[PDB]
Amino acid sequence: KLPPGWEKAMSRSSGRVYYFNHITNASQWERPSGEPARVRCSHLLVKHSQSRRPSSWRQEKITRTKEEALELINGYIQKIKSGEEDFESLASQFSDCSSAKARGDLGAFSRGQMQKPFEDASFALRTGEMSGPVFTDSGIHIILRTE
Ligand SMILES: Cc1nccn1-c1ccccc1N
């Protein structure tokens, strides 16, 4: 079939085939094109009441539900994909991570350093590709592979 991690899917609303990556939670209409020692990523984190540390520079007590966090992530993904908003702008304004002040940049990293779902998505993204919602003990991430 297609590159590993990817599967064919059917749009429930249009009937048109699309492609879904179960490692990055990315989805796209085009058939996907197709590992490095290190990747560089940015991310936009939305925490929730069950986050390992439910606090952030935005909010001393994060109280939103996981469902509310996922809805916020979904909305940010929509605006990034439509081009109304840039990833970096939304990360700076709304990421519950200290990296928000760096437009979400986390720098480069190897396997072994980040939380596993984040690492797997990061290394499965192509350069310049953005993830779907990625879930970790920290909360819910939108990941952008920059290198
Ligand atoms: C995938 C999903 N849909 C609604 C809520 N969540 C969710 C959010 C955070 C952690 C786990 C889960 N299941």
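Numbers in chain A track Swiss-Prot; the residues on display, in order, are 6-39, 51-163.
Structure method, as recorded: X-ray crystallography, 1.8 Å.
Any Cβ shown, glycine's included, is placed from N, Cα and C.
What Swiss-Prot records for this protein:
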- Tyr23 to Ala: Reduced affinity for KIF20B (MUTAGEN)
- 52-163: domain 'PpiC' (DOMAIN)
- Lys63 to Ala: Loss of peptidyl-prolyl cis/trans isomerase activity. No effect on the interaction with IRAK3/IRAK-M. Abolishes IL33-mediated increase of IRAK3/IRAK-M protein levels (MUTAGEN)
- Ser71 to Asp or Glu: Loss of peptidyl-prolyl cis/trans isomerase activity, nuclear localization and cellular function (MUTAGEN)
- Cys113 to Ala: Loss of peptidyl-prolyl cis/trans isomerase activity; decrease in DNA repair of double-strand breaks by homologous recombination slightly less efficient than that observed with wild-type protein. No effect on RBBP8/CtIP (MUTAGEN)
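Where Swiss-Prot records a feature, it is marked here on the structure.
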{"residue": "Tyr23", "record": "mutagenesis position", "CB count, 10 Å": "15"}
{"residue": "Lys63", "record": "mutagenesis position", "CB count, 10 Å": "24"}
{"residue": "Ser71", "record": "mutagenesis position", "CB count, 10 Å": "12"}
{"residue": "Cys113", "record": "mutagenesis position", "CB count, 10 Å": "22"}
Integer Å distance between the CA atoms belonging to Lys63 (mutagenesis position) and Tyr23 (mutagenesis position): 29
Distance [Cα-Cα, Å, rounded] between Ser71 (mutagenesis position) and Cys113 (mutagenesis position): 9
Rounded distance in angstrom between the Cα atoms of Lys63 (mutagenesis position) and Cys113 (mutagenesis position): 9
Gap-flanking C-alpha distance, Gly39-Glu51 [11 residues absent from model], angstrom: 13
